[PDB]
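Below you'll find the structure, written out as C-alpha cells, and then a few comments.
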Amino acid sequence: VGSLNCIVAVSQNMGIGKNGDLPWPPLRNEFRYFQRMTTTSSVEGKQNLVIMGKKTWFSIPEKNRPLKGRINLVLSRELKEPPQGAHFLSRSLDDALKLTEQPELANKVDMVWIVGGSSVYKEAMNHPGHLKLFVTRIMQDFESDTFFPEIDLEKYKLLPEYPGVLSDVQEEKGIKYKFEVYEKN
Ligand SMILES: NC(=O)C1=CN([C@@H]2O[C@H](COP(=O)(O)OP(=O)(O)OC[C@H]3O[C@@H](n4cnc5c(N)ncnc54)[C@H](OP(=O)(O)O)[C@@H]3O)[C@@H](O)[C@H]2O)C=CC1
Ligand SMILES: COc1ccc(OC)c(/C=C\c2cnc3nc(N)nc(N)c3c2C)c1
C-alpha cells in the first residue's frame, strides 16, 4: 500500500461545497484531472483507493458511482452498510487505513486518495508522515458553506511543479483555475 494523498478543488475563499453540491458550475476538464490523478497507478494490477465522506459520495452523479477503476470507501458513523455502489464503509479515516492493511485489501490497493469533504481532509492532515495535497485553485470567489482547512506553509511546501501535472492556467465556462501540489513529511 502506497502513498497517502488528498485531492481537492477550492475557491479563492476556500470553499469546497454549497448545499451538497459544488460551489461552481461543473468543470469537466477539472473532473478529468481528478480522474487521472486518482485512478492512475504505476503498479500493474492494483487499484487506488478513494476515501470520501457520505455527502461527497452523494454529490457524485449516480452515473459516475462508484468511481470507475478505483476502490471506493465511504466514511459514515450512521450508515451500517456501504451506500449502494460503494465497495467499503468505515467509521473513521483511521479505521479505513487499518482496513487497507488487512488481507482483504492489502494486496489490492496502491495509492490512497482522500477526496473530501472538509472533515476527512482535516483528519488526513493530522496523519503523521508523508502527505501530499493536490489542490486545484479555482481563481474566483464562490458562495460556499463547507471549506478546506488552512495549509500550514511552515509544514507544507508548494512544489514548483510535479510530474504529470500541468503548470499553466486552465479555463472552462469562463472560470480560470490552476493545479498545485503541496507536500509535507
Ligand atoms: N471541491 C472539491 O474538491 C469537493 C467538493 N465537495 C463538495 O463538498 C460537500 C461535501 O462535503 P462535506 O459537506 O464536507 O461532507 P463529507 O463528504 O465529509 O460528508 C460528511 C459526512 O460523512 C461522514 N464523515 C465525514 N467525515 C468523516 C470522518 N472523518 N470520519 C467519519 N465519518 C465522516 C459523516 O456521515 P454520517 O452523518 O453518516 O456519520 C458526515 O456527516 C458537497 O457540497 C460536495 O459537493 C466534496 C468533495 C471535494
Ligand atoms: C457534478 O459532477 C461531478 C463529477 C465528479 C465529481 O467528483 C469527482 C463530483 C463531486 C465532487 C468533486 C468534484 N471535483 C473535485 N475536484 C478535485 N480536484 N478534487 C475533488 N476531490 C473533487 C470532487 C470529489 C461532481
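All residue numbers given for chain A refer to Swiss-Prot; the residues shown span 2-186 in order.
Header lists the method as X-ray crystallography, 1.0 Å.
Every residue, even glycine, has its Cβ placed from backbone N, Cα and C.
As annotated by Swiss-Prot, NADP(+) binding site applies to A10, 16-22, 55-57, 77-79, 117-124, with the evidence given as experimental evidence. Counting Cβ atoms from all protein chains shown, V121 (NADP(+) binding site) has 21 others lying within 10 Å of its own Cβ.
Per Swiss-Prot, substrate binding site is recorded for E31, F32, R33, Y34, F35, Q36, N65, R71, and the stated evidence type is a curator's inference. For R33 (substrate binding site), the number of other Cβ atoms no farther than 10 Å from its own Cβ, over all displayed protein chains, is 10.
Positions annotated as domain 'DHFR' by Swiss-Prot: 4-185.
Mutagenesis annotation in Swiss-Prot: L23 to F, W or Y, described as Decreases affinity for NADP and dihydrofolate over 10-fold; the structure shown retains the original residue. Using a 10 Å radius centred on the Cβ of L23 (mutagenesis position) and all shown protein chains, the other Cβ atoms total 20.
Under its mutagenesis entries, Swiss-Prot includes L23 to R with the note: Strongly decreased affinity for methotrexate. Decreases catalytic rate constant 200-fold. Decreases affinity for NADP and dihydrofolate over 10-fold.
The Cβ of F32 (mutagenesis position) lies under 8 Å from the Cβ of no residue that sits 6+ residues away along the same chain. Quoted from Swiss-Prot for the published mutagenesis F32 to R: Reduces catalytic rate 5-fold. Reduces affinity for dihydrofolate 9-fold; when associated with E-36.
Among the mutagenesis results in Swiss-Prot, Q36 to S has the note: Increases affinity for dihydrofolate about 2-fold. No effect on affinity for NADPH. The residue drawn here is the original one. Its own atom aside, the Cβ of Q36 (mutagenesis position) has 15 Cβ atoms within 10 angstroms in the protein chains shown.
Recorded in Swiss-Prot as a mutagenesis result, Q36 to E carries the remark: Reduces catalytic rate 2-fold. Reduces affinity for dihydrofolate 9-fold; when associated with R-32.
In the three-state DSSP scheme, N65 (mutagenesis position) is classed as helix. Mutagenesis annotation in Swiss-Prot: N65 to S, described as Increases affinity for dihydrofolate about 15-fold. No effect on affinity for NADPH; the structure shown retains the original residue.
The Cβ of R78 (NADP(+) binding site) lies under 8 Å from the Cβ of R92, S93, each of these being in the same chain and 6 or more residues away along the sequence. Close contacts with ligand 1, defined as a Cβ under 6 Å from any of its atoms, occur at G21, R78 among the recorded positions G21, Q36, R78. Cα of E31 (substrate binding site) to Cα of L23 (mutagenesis position): a span of 12 Å.
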